[PDB]
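One structure is given here, and the rest of the page talks about it.
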Amino acid sequence: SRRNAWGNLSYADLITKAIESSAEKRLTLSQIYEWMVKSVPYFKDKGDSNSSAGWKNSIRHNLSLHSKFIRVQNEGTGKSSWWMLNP
DNA sequence: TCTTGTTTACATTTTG
DNA sequence: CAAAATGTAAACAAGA
């Protein structure tokens, strides 16, 4: 009996795995979504923001909330913010 | 307008 | 038990 359609891991924990599966160990908001879709089965079929407002909002909430994650300036024009694990 | 972030509420579960 | 967590849902503000 899972805790979520995708199992017992939490959004914040899923995010961690994402960021922590990156070379520079840092992702922008958009990539984190894509990671979920490509790494988590329950989401493989939810990329269409047409059916993906719930888990995206949640993911944005988790990011912006828990000091576990920190926002780091990403150099570039029209680029989003880096998101890294807080040491 | 669609993205990004932040915040605030609420209902439940888990923790410590 | 009470506090920290969690998952949703939403209101608002500044960016691309």
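We number chain A the same way Swiss-Prot does; the residues here are 155-241, in that order.
Cβ atoms here come from the backbone N, Cα and C positions, even for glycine.
Experimental mutagenesis is annotated in Swiss-Prot for A:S212 to A, with the remark: Abolishes STK4/MST1-mediated phosphorylation. DSSP assigns A:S212 (mutagenesis position) to a helical segment in the three-state reduction.
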Note = Using a 10 Å radius on the Cβ of A:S212 (mutagenesis position), the other Cβ atoms enclosed count 14
